[PDB]
Amino acid sequence: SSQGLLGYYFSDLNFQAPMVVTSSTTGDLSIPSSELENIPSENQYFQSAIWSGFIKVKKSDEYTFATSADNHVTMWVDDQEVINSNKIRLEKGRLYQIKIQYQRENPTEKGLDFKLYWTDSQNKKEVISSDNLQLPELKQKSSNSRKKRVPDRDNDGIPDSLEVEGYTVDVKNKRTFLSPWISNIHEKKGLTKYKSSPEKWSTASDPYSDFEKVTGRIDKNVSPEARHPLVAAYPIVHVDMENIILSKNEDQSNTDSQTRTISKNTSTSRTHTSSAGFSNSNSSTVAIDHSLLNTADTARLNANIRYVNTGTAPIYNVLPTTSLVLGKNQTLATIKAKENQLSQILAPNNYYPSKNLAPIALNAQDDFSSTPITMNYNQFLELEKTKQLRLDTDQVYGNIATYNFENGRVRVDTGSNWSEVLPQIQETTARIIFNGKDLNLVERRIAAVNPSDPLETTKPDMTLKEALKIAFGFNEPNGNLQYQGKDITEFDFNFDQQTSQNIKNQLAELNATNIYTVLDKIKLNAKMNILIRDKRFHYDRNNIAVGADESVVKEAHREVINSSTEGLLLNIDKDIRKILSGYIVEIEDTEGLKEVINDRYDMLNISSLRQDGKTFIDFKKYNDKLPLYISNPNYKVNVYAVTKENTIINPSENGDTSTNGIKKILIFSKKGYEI
Ligand SMILES: [Ca+2]
Ligand SMILES: [Ca+2]
C-alpha cells in the first residue's frame, strides 16, 4: 500500500509544469479524471509523464515489457533502453532501476489511462503486480543497492518548481496527490498551502523529508503539526517530580528504632531563563509543598518522577541523563535510565511511563544498585529554607525511526542519531515559546530565512502570523488571530536582544507602531528567540506563572455558586486555580477586630477541586473539623487568596508562624445574616 512507482504528470509537453505527483501501487499508472477534482479541467490534459522506481523479480526469468501506448513511451531498465518490443533476463531477488517517459501532443481527454505490462517465459502478459514494484530511493545518501537517478535538487521527490510556487496534498483513495496551489479552488475548499526549500531534503533540517511529511511516509508519532515542511520535528524532554520522601539516614554507629519521615507532594514546571535567552538546555524547577537530628547527620530523599516529552518527535532507545540540583550548583544525584531497554516509546505530548502505569522511583524498591541520594546537615537546611530543587537534562535522545523506501516501513534506524540533527535544527530556525496551553512553556521551531547565508535564500518566507498558525494552531475565524478563543492581543511578546533590535527595525521600516496589527508582515530569521505569554499573569525569572493582578483574581472569584459556615463553592477558571497557593479565612467582629481561623502559613491548603471542576474552600479543616461559629449575624466572614509568589514557606526570622504580614487578596466578604 506504501509501495509502487513514483509518477509525475505534466500538463505541458516537456516535463516543465507538473500537475500531479503521486504513486500507484501496481502497474496501473492511470489517474481517472474524477480524482482530478481539485484541478481545473483546463489542466487535466497531460501531455507528458515520468515514472521512476525499482522492480524486484520473485523468480528468475526472461521478461518482455510493454505499455498501453508503446508508440509514445521510452522505457529504461538499469539505464538500458527497452522501448521506443523485445526481451531481457532478470535474476531473482535483485532490484532494477526503471524510468518510463511518455509524450502525447494534444490529448483528447482528461486524466491518463496508462498501464505497464510484462510477459514471462510461459508467455503470460500482465499488469505488473504490486509485490514487484518499489519507490525511488528518496534519501540524501544511497543504500547498497538503490542508487537514485525532472529537477529535484535535494532529492526528496517534490520537484523544484512546486516547492517554490506552493503545493497542496489531497488524500484520494488511500493514495496521495500532490499538486500546485490554485487560489480560487483551494481557498474555497480550505486546503493548506505548502512551501519549502528545493535545496533542503528536509526544510526544517530534521530527520524526515519534505516529501515524507506531506504524504504520511513518516513515523506515526510525530505531532500533527510537525507534518508541515516548515515546522521542525524533534524531542524535547524534562523531568517531572511528583512527590518526595526525606529520611534520617543509617549511621554506622539498633536499626529497629522507630521511623522518622517527611512525605510531601511537589510541582514541576519546565523553565526558560531570560527578554528571552538563547539557551537550548532542558531544565525544570520543582517546588516542594510547604503545608500540612544532630549537626553530624545525613538525610536522604526518594521521589517519584516521569519524563515529559513536550516536543514534536518520539524517543525510542535512550532517555537523557539528568542532574538533581540543590541551590545554585550542588548536584545531589544523577538520574540515568538503561539504554536500549525502554518499556515503551516516549511520545510527543506524553509521559514515560505513561500516566496509566506507575511512575519511576529514584531508588526503585527492587534494584540493588541504585545510589542513595544524600545531603549533609547544612544541605538539609538549605533545602528546608528554599523548598526548591532543580532538574537539568541533556539532549542525548538516541536513535531515530526513519522511513525505508525499499519496504515502505518505519523502523528505528541505528545509523540515525538525534545528536546529528539538533544542531542543524537550532541553527536554521526561529524559535517560539508559548504558554497559552496550561500556562506551560511549550517550544516549537519554524524554518526561517537567514539573510546572511546563501542557502537559506531558497527557503520560504515566514511571517510571524503564519508561524503561529502552523506551529501552534492559531486560527482567524473573523480576521482575528486567536488561540482557542483568546485573541492574540491577550498574549505579550518578548525577544532576545538581537531579535528585538531586528523586529524593531522592521516595524520602523513598515511605519507600523503596533505589532499586533502587522503580524502578517513581520518576518522570521534563523536564530530568532521569541517568548509569548498570557497577559493575565505575573512571571518569575524562570518564566513560570507565579501570580496575577488583584482585580484579575477578584473578578475570577465573582461567580459564587454557594456559601455557608462550612465553606464557599466557587467556579474558578483552571488557569487562575494554578497560581494560588492557598486561602485565609477570618471572622471580622463589628469593631473591626479580626480573628483568623487558620492563622498559620502552613495551613492555607483548604481549597480543593471537586469532581465537577468547581472549587470548594473548606472552613472546617483548620477550625477543628467544625463549621464557623459567628456569634452575631453582623460579624463579617472574609476570605483571601495568596498567590504562589506571595506565599511564605518558613517561619520568619523572629519565629512568627502566623499569616501576619502575608500579602492577601480579598475575594469574598459577607455578613453572618447573608450566609
Ligand atoms: Ca526537491
Ligand atoms: Ca525540499
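Shown for chain A, in order and in Swiss-Prot numbering: 44-127, 132-196, 204-307, 310-330, 350-367, 381-763.
According to its header, this structure was worked out by X-ray crystallography, 2.8 Å.
From the backbone N, Cα and C atoms, a Cβ is placed for every residue, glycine too.
As recorded in Swiss-Prot:
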BINDING   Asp206, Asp208, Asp210, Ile212, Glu217  Ca(2+) 1 binding site
BINDING   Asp208, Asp210, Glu217, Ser251, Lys254, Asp264  Ca(2+) 2 binding site
MUTAGEN   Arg207 to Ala  Abolished interaction with LF
MUTAGEN   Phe231 to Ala  Loss of ability to bind to LF and completely non-toxic
MUTAGEN   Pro234 to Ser  Does not affect significantly interaction with LF
MUTAGEN   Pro289 to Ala  Reduced toxicity in combination with lethal factor. Decreased membrane insertion and translocation of LF
MUTAGEN   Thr409 to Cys  Loss of capability to undergo conformational changes that lead to pore formation and translocation
MUTAGEN   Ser411 to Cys  Loss of capability to undergo conformational changes that lead to pore formation and translocation
MUTAGEN   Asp541 to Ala  Loss of heptamerization capability
MUTAGEN   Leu543 to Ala  Decrease in heptamerization capability
MUTAGEN   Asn711 to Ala  Loss of toxicity due to decrease in cell binding
MUTAGEN   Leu716 to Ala  Decrease in toxicity due to decrease in cell binding
- prompt: Which of the recorded positions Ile212, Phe231, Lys254, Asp264, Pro289, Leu716 have a Cβ less than 6 Å from any atom of ligand 1?
  reply: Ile212
Message: Which recorded positions from the set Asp206, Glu217, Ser251, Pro289, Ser411, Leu716 have a C-beta atom lying less than 6 Å away from ligand 2?
response: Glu217, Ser251
- request: Name, in the order they occur in the sequence, the residues of the same chain whose CB lies under 8 A from the CB of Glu217 (Ca(2+) 1 binding site) and which sit 6 or more residues away.
  value: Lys249, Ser250, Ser251, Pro252, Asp264
Statement: Taking all protein chains shown into account, the Cβ-based neighbour count within 10 Å for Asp208 (Ca(2+) 1 binding site) is 22
- request: For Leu543 (mutagenesis position), find which of the binding-site residues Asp206, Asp208, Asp210, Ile212, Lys254 come within 10 Å, Cα to Cα.
  value: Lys254
Task: Identify, among the recorded positions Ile212, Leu543, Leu716, the residue whose Cβ has the fewest other Cβ atoms within 10 Å in this structure.
output: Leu543
Query: For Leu543 (mutagenesis position), what is the secondary structure state per DSSP, taken as helix, strand or coil?
result: helix
Query: Which of the three DSSP states, helix, strand or coil, fits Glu217 (Ca(2+) 1 binding site)?
result: helix
Query: Cα-Cα distance in Å from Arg196 to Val204, with 7 residues unmodelled between them?
result: 10
Statement: Around the recorded Ca(2+) 1 site (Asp206, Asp208, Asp210, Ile212, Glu217), other residues with Cβ within 8 Å of the Cβ centre, ordered by sequence, are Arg207, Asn209, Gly211, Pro213, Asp214, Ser250, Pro252, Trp255, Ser263, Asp264, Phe265
- line: Going by C-beta under 8 A and a gap of 6 or more residues, the same-chain neighbours of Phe231 (mutagenesis position) are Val63, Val64, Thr65, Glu78, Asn81, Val223, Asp224
Recorded positions compared (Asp210, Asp264, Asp541) - the one with the fewest other Cβ atoms within 10 Å: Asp541
- request: Indicate the candidate from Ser251, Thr409, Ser411, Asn711 with the smallest number of other Cβ atoms within 10 Å of its Cβ, considering only these recorded positions.
  value: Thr409
Query: When you put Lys254 (Ca(2+) 2 binding site) at the centre and draw a 10 Å sphere around its Cα, which of the recorded positions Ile212, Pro234, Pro289, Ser411, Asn711 have their Cα inside it?
result: none
Query: Looking only at DSSP and grouping its letters into three states, which state does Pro289 (mutagenesis position) belong to?
result: coil
Message: For the Ca(2+) 2 site (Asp208, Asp210, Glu217, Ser251, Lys254, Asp264), what does the 8 A shell look like? I mean other same-chain residues with CB within 8 A of the CB centroid.
response: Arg207, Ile212, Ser250, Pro252, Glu253, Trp255, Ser256, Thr257, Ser263, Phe265, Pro283
Query: Among the mutagenesis positions listed here (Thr409, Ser411, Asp541), which has the Cα closest to the Cα of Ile212 (Ca(2+) 1 binding site)?
result: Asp541
